Amino acid sequence: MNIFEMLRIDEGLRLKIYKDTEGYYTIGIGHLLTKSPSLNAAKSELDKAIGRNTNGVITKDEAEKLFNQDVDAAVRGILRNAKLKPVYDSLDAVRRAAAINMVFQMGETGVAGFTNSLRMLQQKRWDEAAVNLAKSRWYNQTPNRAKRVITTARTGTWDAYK
Ligand SMILES: [Cl-]
Ligand SMILES: [Cl-]
Ligand SMILES: [Xe]
Ligand SMILES: [Xe]
Ligand SMILES: [Xe]
Ligand SMILES: [Xe]
């Protein structure tokens with residue numbers, strides 16, 4: 001198991017533009033295209049992201065390409081954020097993957113506001129972190145996924161993805 005596999009299970013793969021859980025235009029492996037309600041905006045952003053006139057559709061490879069850039073950006077995001085990096089460097093490989101997940105999902109900013117879980121995580125207080133993390137909009141809105149992620153952060157193992 002690894003971040004790419006982990007994320008490919010949580011996010012799925014769609015070759016045509018779609019709306020996500022919040023109702024926003026997405027494509028491929030969870031690549032958010034735009035929070036705007038215009039399908040045309042989405043397609044424009046899409047064509048820009050891709051480099052051709054896709055007409056709202058991409059190949060498996062182009063999606064994979066986006067996913068890679070996205071996983072990268074996410075990690076970089078982490079490393080460039082003052083509240084995040086120390087937490088993350090403190091963590092083992094598994095649990096880092098859990099951090100990347102959340103970030104891929106909710107941006108750096110939002111994860112950066114889990115102040116309290118951040119400290120518990122840093123002190124390696126796994127169970128308390130886990131309870132804290134669950135008290136969130138994230139968890140109530142996407143409970144099955146949040147639990148996989150929380151279990152991974154709480155255990156340091158891939159059992160929830162098995
Ligand atoms: Cl892009
Ligand atoms: Cl769910
Ligand atoms: Xe983190
Ligand atoms: Xe995490
Ligand atoms: Xe977190
Ligand atoms: Xe956790």
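Header lists the method as X-ray crystallography, 2.2 Å.
Note that Cβ sites are derived from N, Cα and C of the backbone, with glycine treated the same way.
The DSSP secondary structure for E11 (mutagenesis position) is helix. The active site, proton donor/acceptor annotation in Swiss-Prot covers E11 (among others).
Following the DSSP three-state reduction, the secondary structure of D20 (mutagenesis position) is coil. Cβ environment of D20 (mutagenesis position): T26, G30, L32 lie under 8 Å away, each six or more residues apart in the same chain. Annotation source Swiss-Prot lists active site, proton donor/acceptor at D20 (among others).
According to Swiss-Prot, the feature substrate binding site maps to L32, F104, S117, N132.
Shown in sequence order, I29, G30, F104 are the residues of the chain, 6+ apart in sequence, with a C-beta less than 8 angstroms from the C-beta of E11 (mutagenesis position). One mutagenesis experiment catalogued in Swiss-Prot, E11 to A, F, H, M or N, is accompanied by this note: Complete loss of enzymatic activity.
Where Swiss-Prot documents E11 to Q as a mutagenesis experiment, the accompanying text is: Complete loss of activity.
In Swiss-Prot, a mutagenesis experiment is listed as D20 to E or Q, annotated with the note Loss of 99% of enzymatic activity.
Among the mutagenesis results in Swiss-Prot, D20 to C has the note: Nearly no effet on specific enzymatic activity. The residue drawn here is the original one.
One mutagenesis experiment catalogued in Swiss-Prot, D20 to A, N, S or T, is accompanied by this note: Complete loss of enzymatic activity.
Reduced to three states, the DSSP call for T26 (mutagenesis position) is strand. Listed in Swiss-Prot is the mutagenesis experiment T26 to E, annotated as follows: Complete loss of activity at neutral pH; covalently bound substrate.
One mutagenesis experiment catalogued in Swiss-Prot, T26 to H, is accompanied by this note: Facilitates transglycosylation more effectively than hydrolysis; covalently bound substrate.
Annotation of the mutagenesis experiment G30 to F in Swiss-Prot: Almost complete loss of enzymatic activity. The enzyme is destabilized by 1.5 kcal/mol.
Quoted from Swiss-Prot for the published mutagenesis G30 to A: Almost complete loss of enzymatic activity. Counting every protein chain shown, the Cβ of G30 (mutagenesis position) has 20 other Cβ atoms within 10 Å.
Less than 8 angstroms from the CB of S117 (mutagenesis position) sit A129, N132, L133, each of them six or more residues away in the same chain. Swiss-Prot lists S117 to I among its mutagenesis entries, and the accompanying note reads: 500-fold decrease in enzymatic activity.
DSSP assigns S117 (mutagenesis position) to a helical segment in the three-state reduction. Under mutagenesis, Swiss-Prot gives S117 to F with this note: 10-fold decrease in enzymatic activity.
One mutagenesis experiment catalogued in Swiss-Prot, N132 to M or F, is accompanied by this note: 2-fold decrease in enzymatic activity. Its Cβ taken as reference, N132 (mutagenesis position) is surrounded by 19 other Cβ atoms within 10 Å in the chains shown.
Under DSSP, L32 (substrate binding site) is assigned to a strand (E or B) in the three-state scheme.
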